[PDB]
Amino acid sequence: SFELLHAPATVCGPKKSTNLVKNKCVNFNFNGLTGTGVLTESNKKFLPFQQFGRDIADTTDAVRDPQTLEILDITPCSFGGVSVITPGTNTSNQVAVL
Amino acid sequence: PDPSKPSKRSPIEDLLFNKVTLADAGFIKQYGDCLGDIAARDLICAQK
């Protein structure tokens, strides 16, 4: 029974600490909440009993940091469509990508 | 149109626009942000 609740961490793995990397896509795993996403720091309002979040989509919304006193806002890593502007094959092909 | 307005809208179009709120992803930005500036469409949004 793993307590994901607010208190400083007392148990973690044998692997060396890596601190928070802001505005880069990382693999995160804090207080039960893991996934692939971009770490920043709390802009969202929190209750002390709600210092971590999973949304209706079953993804991480927010998490409280195990070593520091900050609540992190985590937003899943950026992606976007590849829209290629290309002619017919009756002419030389061009590739512009939106 | 009344050119003195932010957009060349008539006194009637002003109401047809300010009394219409549309909810669309990418025009509604993220909460907490992921990557890029809040400005323009510089900040990526794809709801959840």
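Residue numbering in chain A adheres to Swiss-Prot, whereby the residues present occupy positions 514-611 in order.
According to its header, the structure was obtained by electron microscopy, 4.2 Å.
For all residues, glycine too, the Cβ spot is worked out from N, Cα and C.
Listed in Swiss-Prot:
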type: MUTAGEN; residues: A:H519 to P; note: Increased resistance to human covalescent sera neutralization
type: VARIANT; residues: A:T547 to K; note: In strain: Omicron/BA.1
type: VARIANT; residues: A:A570 to D; note: In strain: Alpha/B.1.1.7
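Location within the structure of each feature annotated in Swiss-Prot.
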{"residue": "A:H519", "record": "mutagenesis position", "Cβ contacts under 8 Å, 6 or more apart": "A:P561, A:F562, A:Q564, A:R577"}
{"residue": "A:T547", "record": "variant position", "Cβ contacts under 8 Å, 6 or more apart": "A:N540, A:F541, A:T573"}
{"residue": "A:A570", "record": "variant position", "Cβ contacts under 8 Å, 6 or more apart": "none"}
